[PDB]
Amino acid sequence: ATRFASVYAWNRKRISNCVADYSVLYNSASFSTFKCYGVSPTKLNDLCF
Amino acid sequence: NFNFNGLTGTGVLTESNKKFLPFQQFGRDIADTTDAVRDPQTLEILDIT
Amino acid sequence: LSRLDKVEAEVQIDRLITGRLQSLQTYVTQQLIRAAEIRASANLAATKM
Amino acid sequence: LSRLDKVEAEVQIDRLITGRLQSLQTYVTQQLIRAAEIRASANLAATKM
Amino acid sequence: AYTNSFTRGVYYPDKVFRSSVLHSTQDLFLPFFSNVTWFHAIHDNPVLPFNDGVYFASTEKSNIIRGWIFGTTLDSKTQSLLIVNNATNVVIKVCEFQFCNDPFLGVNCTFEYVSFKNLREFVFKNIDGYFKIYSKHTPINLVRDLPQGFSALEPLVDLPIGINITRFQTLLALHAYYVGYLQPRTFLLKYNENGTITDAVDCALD
Amino acid sequence: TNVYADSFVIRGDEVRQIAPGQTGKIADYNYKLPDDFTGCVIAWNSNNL
Ligand SMILES: *[C@@H]1O[C@H](CO)[C@@H](O[C@@H]2O[C@H](CO)[C@@H](O)[C@H](O)[C@H]2NC(C)=O)[C@H](O)[C@H]1NC(C)=O
Ligand SMILES: *[C@@H]1O[C@H](CO)[C@@H](O)[C@H](O)[C@H]1NC(C)=O
Ligand SMILES: *[C@@H]1O[C@H](CO)[C@@H](O)[C@H](O)[C@H]1NC(C)=O
Ligand SMILES: *[C@@H]1O[C@H](CO)[C@@H](O)[C@H](O)[C@H]1NC(C)=O
Ligand SMILES: *[C@@H]1O[C@H](CO)[C@@H](O)[C@H](O)[C@H]1NC(C)=O
Ligand SMILES: *[C@@H]1O[C@H](CO)[C@@H](O)[C@H](O)[C@H]1NC(C)=O
């Protein structure tokens, strides 16, 4: 998105009723760090929420 | 207080009545501690008590 | 197992192990003491018979 | 002890402690129950004598 | 062709001495009383895969076999390990080598090393970049098959090397070997008074 | 018994990722360290090399 939310007024967008595809978001390199807590970042494509 | 190839430890060393095999170094106990070594730079075999 | 890689799944599992194992060992101890009581009763019953 | 400094050697050792101590306590409990059984046998034997 | 792998697929699994104790272990082993494929030396060089270690043996006393060939494609375009018998030194080399469909001695290097009434029983296995070579030279009086009886391969050489090996050949010469495959087994090993293995049990057999 | 020196060069934000068992692009696709890894990792900055 071209314009983002400030931390004071931070944006919560919600996601449901869709098929995720995190693998293409993982497998691409544009991110300084990609950390997940209680969950491992490779494994998200297996679970279902 | 010995140190054989980095394995420190304490005990009294004595000559071996055992017959040792020419690829091994360490004779090991039920307790899983060293009982018999070969010298890292001699061919004599020593029983550890 | 369905949500983590090795190095942290092993930790969480290990937390489960120390405690499921503890439960089992508690059960064993209780049953042993209860069995000894039952043995005393059985020897008494054999004596009565 | 021959391959680590304090703050992590203490951790690995502590892992060993909780479990060697557990083994010892298991042994103690088993021997106690076994001794009580042996006591019952001994009192019976004294009664027979 | 097939014969019965009696009990001589056993070796010392580690370099740790023990005496007069039965010690469970697990390692790769040739399972007891399974089949072992048999072949014949004629005049060939049949194609054999390397599957999680290999058991090999040859009843011979005249050294028809000149050495061994190990690799993954064998066309001078992979790092293929070679063993050759000079009759003075069992030499191991790790270089790219040119091979044909009948390559032998008869009538980019990165390693160099200079070392029928008899079974010359050998075992080769490649793990964690270690190529471990075991052997035994034992007397017998029979020849058609390995006999009922016990033998314990000892290590001769531990070469760390670190190349992939998934196929192999072996040398013949112009002037009746066996082969089997090791697989993961839990084994029980009886070290005797002398510290030599005398008998073992394949824990998952029966 | 052995020592292996594993030599290469890498970008800076990706040495966050080189740790053993830690996932990420360089760790899983290029070069991996096992979770039971023992050894030392050295890194030094290169600005004229
Ligand atoms: C062992 O060397 C073999 C070649 O014999 C490699 O096996 C190949 O692996 C690739 C996977 O990318 C397959 O496409 C090929 O078909 C395999 N070749 C054969 C002939 O099966 C193998 O990569 C090496 N070992 C490891 C662990 O990489
Ligand atoms: C180390 O001393 C031993 C003596 O047992 C010898 O085998 C070895 O060659 C010596 N190494 C040297 C002098 O560096
Ligand atoms: C090897 O034993 C297996 C099954 O027991 C069998 O496939 C094979 O044919 C046997 N050997 C011979 C000579 O048939
Ligand atoms: C053994 O080593 C080299 C290798 O070919 C050679 O110089 C020597 O003659 C060989 N020994 C023999 C043929 O006995
Ligand atoms: C081996 O030598 C050949 C010479 O034909 C060369 O082309 C190649 O780059 C060298 N290295 C390897 C690993 O093949
Ligand atoms: C083991 O030691 C004894 C010594 O009492 C000896 O008689 C026996 O021959 C030795 N075994 C072997 C295989 O040498």
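We number chain D the same way Swiss-Prot does; the residues here are 981-1029, in that order.
The deposited model was determined using electron microscopy, 3.5 Å.
Yeah, the Cβs are placed from backbone N, Cα and C, and that goes for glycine too.
Quoting Swiss-Prot on the natural variant D:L981 to F: In strain: Omicron/BA.1. In the three-state DSSP reading, D:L981 (variant position) counts as coil.
With a 10 A radius on its CB, D:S982 (variant position) counts 9 other CB atoms from all the protein chains. A natural variant is reported in Swiss-Prot for this position, D:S982 to A, and the note states: In strain: Alpha/B.1.1.7.
Other Cβ atoms within 10 Å of the Cβ of D:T1027 (variant position), summed over all protein chains shown, number 7. Listed in Swiss-Prot as a natural variant, D:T1027 to I is described as follows: In strain: Gamma/P.1.
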Can you name the variant positions among D:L981, D:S982, D:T1027 whose Cβ is less than 8 Å from some Cβ in chain B?
D:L981, D:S982
Using the alpha carbons only, what distance in Å do you get between D:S982 (variant position) and D:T1027 (variant position) once rounded?
58
I want to check the contact list for D:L981 (variant position): same chain, sequence separation of six or more, C-beta distance under 8 angstroms. What comes out?
D:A989
